[PDB]
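*Asks:* Below you'll find the structure I mean.
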Protein chains: 4
Amino acid sequence: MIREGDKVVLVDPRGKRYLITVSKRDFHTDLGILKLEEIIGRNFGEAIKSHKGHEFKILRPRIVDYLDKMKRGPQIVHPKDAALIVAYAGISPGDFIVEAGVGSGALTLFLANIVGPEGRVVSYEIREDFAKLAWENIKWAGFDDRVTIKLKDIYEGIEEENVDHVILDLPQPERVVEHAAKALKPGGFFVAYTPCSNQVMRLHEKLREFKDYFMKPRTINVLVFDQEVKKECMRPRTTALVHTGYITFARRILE
Amino acid sequence: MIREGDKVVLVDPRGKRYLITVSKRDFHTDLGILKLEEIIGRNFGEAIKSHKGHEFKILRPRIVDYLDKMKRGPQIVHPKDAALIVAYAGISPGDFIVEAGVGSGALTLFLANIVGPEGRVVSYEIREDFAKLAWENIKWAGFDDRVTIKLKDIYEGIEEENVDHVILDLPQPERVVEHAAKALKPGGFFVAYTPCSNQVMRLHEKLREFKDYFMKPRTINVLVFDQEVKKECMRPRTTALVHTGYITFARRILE
Amino acid sequence: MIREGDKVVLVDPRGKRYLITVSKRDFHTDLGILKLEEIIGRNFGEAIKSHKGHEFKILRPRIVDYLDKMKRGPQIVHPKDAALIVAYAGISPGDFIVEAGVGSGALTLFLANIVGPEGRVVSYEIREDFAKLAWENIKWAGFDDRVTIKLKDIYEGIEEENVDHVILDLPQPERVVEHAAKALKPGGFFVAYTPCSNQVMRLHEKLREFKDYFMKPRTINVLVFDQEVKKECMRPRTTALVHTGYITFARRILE
Amino acid sequence: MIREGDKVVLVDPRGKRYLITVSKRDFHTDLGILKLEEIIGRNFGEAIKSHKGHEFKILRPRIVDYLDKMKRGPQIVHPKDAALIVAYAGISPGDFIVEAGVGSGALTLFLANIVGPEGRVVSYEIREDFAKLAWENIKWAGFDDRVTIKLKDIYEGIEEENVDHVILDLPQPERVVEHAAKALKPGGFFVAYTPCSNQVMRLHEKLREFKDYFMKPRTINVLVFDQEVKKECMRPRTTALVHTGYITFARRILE
Ligand SMILES: C[S@@+](CC[C@H](N)C(=O)[O-])C[C@H]1O[C@@H](n2cnc3c(N)ncnc32)[C@H](O)[C@@H]1O
Ligand SMILES: C[S@@+](CC[C@H](N)C(=O)[O-])C[C@H]1O[C@@H](n2cnc3c(N)ncnc32)[C@H](O)[C@@H]1O
Ligand SMILES: C[S@@+](CC[C@H](N)C(=O)[O-])C[C@H]1O[C@@H](n2cnc3c(N)ncnc32)[C@H](O)[C@@H]1O
Ligand SMILES: C[S@@+](CC[C@H](N)C(=O)[O-])C[C@H]1O[C@@H](n2cnc3c(N)ncnc32)[C@H](O)[C@@H]1O
């Protein structure tokens with residue numbers, strides 16, 4: 001059963017989610033006031049009603065809830081891009097990742113979830129304000145067990161050794177190629193997300209310089225179309241998010 | 001160090017990978033004969049040469065190697081689609097998944113890797129020939145610790161209870177909606193991959209019938225463009241894989 | 001030189017266009033009042049200023065100006081789709097086209113421009129209110145020389161014979177296939193625009209029935225991405241119009 | 001009726017087209033020998049049979065036939081891109097176009113068709129071998145009435161004045177911006193097709209330099225998806241042509 005201090009997701013009659021901590025306080029919504037105390041001693045799958053009689057269904061928070069409801073500061077990496085980073089670099093339970101910059105911690109949360117409680121993520125960040133926001137998100141999602149933030153400029157070096165992956169979302173990933181070459185295990189991946197084609201060009205210039213340290217690099221971009229499926233009309237949604245950034249992969253190989 | 005019986009990835013001078021078991025035998029390539037015995041007692045990152053003097057670099061097999069080099073029978077789910085299944089359903093270490101049909105086991109391998117050694121995948125399959133091929137792939141990748149195959153028609157029922165996700169790649173996923181509703185935990189996901197728009201239509205008809213058992217369903221399709229980045233010319237690759245199948249998600253919610 | 005009663009395009013300092021008729025009246029803008037009389041006796045390429053001193057440059061109206069500035073009622077066919085209709089059916093100066101329904105006349109204007117003053121477009125329309133709006137657009141663009149509107153339900157028949165193309169944007173183009181087969185010249189095109197995949201399915205069912213009257217049909221959909229090209233960053237625009245409708249072509253062939 | 005020396009399209013039972021000149025000779029196909037003399041005195045829509053009894057249906061050649069069946073040398077501009085050039089620049093019957101380089105004449109044929117017999121295209125070309133091939137295509141399609149080829153390097157200047165459009169497919173369109181500014185009518189379009197993002201960047205650098213000569217430039221790229229529509233399965237075709245080149249438009253405006 002659910003206890004005071006536990007987190008839950010409440011789903012309103014419109015399907016909207018609220019990720020809350022269970023306490024003895026009132027929670028205000030546009031559908032009325034909820035007495036959060038009523039959740040104590042209930043089980044997931046049950047429901048409570050607001051003072052206006054609207055039902056809120058109780059679910060266990062999942063990674064999708066934390067990602068969707070986290071506090072956002074610097075531009076987050078979209079789940080579609082995190083998905084392809086994890087898929088094409090083969091990111092796996094138990095991996096050791098160096099990430100930079102932590103930003104809001106959205107990519108950090110996604111990677112931390114995948115690596116599991118015995119994996120490790122060390123995220124570099126130069127902006128101490130952003131690092132504080134990210135750390136609040138990380139603690140909130142319960143991933144302070146496996147994530148550390150370093151307030152260090154990663155262009156100056158990577159301290160960690162025998163790293164499975166170096167995953168980058170910062171302006172000049174070319175400034176990290178040499179450090180990543182040193183830090184990565186044989187067969188580990190360097191991955192960089194970059195909004196601009198200019199950045200892809202600069203990164204590939206640096207990867208060509210370091211050609212004997214990596215397998216052939218690959219750059220992709222991912223588009224996800226939503227479909228509208230009504231009884232009498234299936235068609236793609238009219239508008240889509242067609243660009244976030246390019247993703248470049250290079251697998252480390254010795255000599 | 002590497003021992004006889006261990007698996008390794010050998011990378012040839014063109015960057016081509018071979019996923020092999022280390023034994024005392026000759027391994028024939030288009031670049032000459034390798035004495036696999038020479039790998040015994042070496043460490044990852046080292047290399048051996050063929051009888052023609054071509055170097056093969058030694059790497060630890062990762063999930064990407066098993067997925068790329070597995071034996072294929074029935075049409076596999078592409079990594080881009082597996083990536084979005086895992087991302088948008090929040091598939092996580094420790095999850096319990098019911099999958100059908102196992103097919104070649106490509107999606108099974110991807111999901112098994114994500115759920116980790118304490119997660120579980122039960123994959124249903126009606127074709128015993130396909131089930132045998134998939135099981136060989138699963139044992140080969142070392143995931144027989146966490147995957148079971150059931151030779152059962154899933155349209156007749158799901159035996160498992162309190163399942164995190166029901167993940168489908170078969171012709172008529174609408175025939176599984178009612179069973180999945182029963183099997184899924186509150187907040188668990190039903191996910192179905194379907195090549196044809198006709199199938200999406202039939203599935204949504206069934207999900208509308210079961211509207212009080214799920215949150216609003218979402219159907220997507222994912223396109224991944226490769227970029228060609230040469231010193232004097234960056235452009236998308238001329239041709240792309242633009243369609244594999246649609247992916248439909250519906251999260252279980254009670255009443 | 002420009003005379004009273006002529007149409008001109010005025011381009012403001014932000015690049016915004018106004019398509020106006022030259023008269024002796026004041027024209028109000030957010031950048032001040034223009035004395036349209038000042039345009040009489042000027043030549044294209046010259047400019048006038050508003051009472052606030054903002055310059056408006058004078059250009060000859062082109063088809064792009066009429067299409068961009070026309071009055072819109074029923075949903076117009078987007079220029080990208082009209083472009084592919086004209087390209088893949090080979091629509092040419094001098095052609096005779098039957099169109100339905102006229103709608104706002106956007107597609108009509110595009111086709112009328114391509115066929116030129118010796119071509120002909122007969123556009124069918126059942127809604128007399130829409131037909132009036134379209135006819136105002138057609139007269140405004142000066143294409144009443146080559147376009148006729150028929151207030152007739154095209155599902156009941158096409159009166160015209162030896163037609164180069166039958167071009168459709170209405171809900172049930174399958175109801176026009178038999179009539180188009182009769183009306184079209186050998187080698188002429190039947191073309192239908194349809195937002196929904198369901199409509200494409202119904203249309204292809206009818207085209208299969210009429211397989212001995214047409215070459216193999218082809219259905220496409222067209223996506224146009226805008227690129228943002230700043231000095232330090234080139235990337236696709238973040239959001240795009242990814243779906244308007246499918247376009248189906250079938251070329252008439254006898255027996 | 002058809003006369004000796006006329007061109008016709010013959011359509012075989014598989015739907016394949018042959019664009020031929022009618023003479024008294026044998027024409028060999030994989031479906032047998034045709035006696036082209038049998039076409040003399042027939043009308044479009046009729047048919048002839050090969051010596052093996054396979055029927056070939058007779059159609060009047062249209063622009064789509066000439067474009068599809070022309071001789072190709074240097075890489076042609078794809079019809080989808082020509083379509084958007086014509087649509088977004090508003091290319092119209094009677095226009096005067098300067099094009100470079102002529103290449104194989106594919107874009108030339110498309111533009112010549114649109115401008116009609118009273119329009120004019122002057123195409124520049126430095127390779128005399130390519131110019132000869134293009135001119136053969138142009139004469140073959142009957143557009144030598146309205147197209148001229150100049151064996152001149154367009155980077156050295158445009159001789160023509162009061163041009164409606166300058167349309168470019170060559171490596172360094174930035175070298176033509178100043179000449180086009182001089183040659184174009186007020187409101188005329190400069191349009192350039194460029195495969196590489198690097199070229200788009202260089203072109204926009206030059207257009208920024210010439211900002212007071214043009215309206216804000218726009219760069220697009222066009223993707224056309226084919227749909228497979230079978231009775232029991234509609235889906236996009238698996239593979240598509242996703243990249244040919246970017247198209248940049250800038251409309252001329254004085255001062
Ligand atoms: C786009 S944000 C990262 C967003 C993050 N991927 C997420 O999903 O929330 C880029 C981050 O990189 C940080 N950064 C930039 N240069 C850095 C450097 N040299 N070392 C460490 N962090 C850096 C910035 O301060 C910023 O927080
Ligand atoms: C497209 S294959 C699955 C491919 C798989 N996702 C992969 O990545 O390798 C579809 C599989 O579903 C199996 N199948 C079809 N209907 C089924 C049913 N009712 N119960 C169990 N398996 C079924 C087929 O025999 C086949 O192996
Ligand atoms: C989507 S609007 C056409 C928009 C038009 N293509 C444009 O670009 O402005 C569809 C039009 O078809 C007309 N229509 C529907 N059924 C028709 C019929 N059977 N005969 C003639 N017009 C019809 C409708 O009244 C409407 O004006
Ligand atoms: C890609 S091809 C043009 C293909 C053409 N658009 C078609 O559809 O067939 C480029 C052409 O530009 C010509 N060219 C390159 N530089 C030129 C220049 N400065 N002046 C004239 N022609 C030039 C080349 O010789 C070549 O024939």
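Along the chain as shown, the residues are counted starting at 1.
Technique stated in the header: X-ray crystallography, 1.6 Å.
Note: Cβ is positioned from N, Cα and C throughout, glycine not excepted.
These came from Swiss-Prot, pasted as-is:
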type    : residues                                               : note
MUTAGEN : C:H78 to Y                                             : Decreases efficiency of the dimethylation reaction
BINDING : C:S104, C:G105, C:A106, C:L107, C:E125, C:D153, C:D169 : S-adenosyl-L-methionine binding site
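I'm curious about the neighbourhood of these features; can you describe it?
*Replies:* Here the Cβ of C:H78 (mutagenesis position) has 17 other Cβ atoms within 10 Å, regardless of which shown protein chain they belong to. Look at C:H78 (mutagenesis position): DSSP puts it in coil.
Mapped onto three states, the DSSP output places C:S104 (S-adenosyl-L-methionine binding site) in coil.
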*Asks:* Out of C:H78, C:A106, C:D153, C:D169, which recorded positions have CB atoms lying under 6 Å from ligand 3?
*Replies:* C:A106, C:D153, C:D169
*Asks:* Compile a sequence-ordered list of residues in the same chain as C:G105 (S-adenosyl-L-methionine binding site), six or more apart from it, whose Cβ lies below 8 A from its Cβ; state 'none' when nothing qualifies.
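*Replies:* Long-range Cβ contacts: C:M70, C:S123, C:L133, C:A134, C:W135, C:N137, C:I138.
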*Asks:* What's the most sparsely packed of the binding-site residues C:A106, C:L107, counting other C-beta atoms within 10 A?
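*Replies:* Relative to the other binding-site residues in C:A106, C:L107, C:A106 has the fewest Cβ atoms within 10 Å.
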*Asks:* Which residue, of the binding-site residues C:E125, C:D153, has its CB surrounded by the fewest other CB atoms within 10 A?
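*Replies:* Looking at the binding-site residues C:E125, C:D153, the Cβ with the fewest others within 10 Å is that of C:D153.
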*Asks:* Rounded to whole angstrom, what's the largest C-alpha distance between any two of C:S104, C:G105, C:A106, C:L107, C:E125, C:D153, C:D169, listed as binding S-adenosyl-L-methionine?
*Replies:* 19
*Asks:* Should any of the binding-site residues C:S104, C:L107, C:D153, C:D169 have a Cα within 10 Å of the Cα of C:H78 (mutagenesis position), which are they?
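*Replies:* Within 10 Å of C:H78 (mutagenesis position): C:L107.
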*Asks:* Mind telling me which of the binding-site residues C:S104, C:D169 has the densest Cβ neighbourhood, counting other Cβ atoms within 10 Å?
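*Replies:* Per the Cβ count within 10 Å, the most buried is C:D169.
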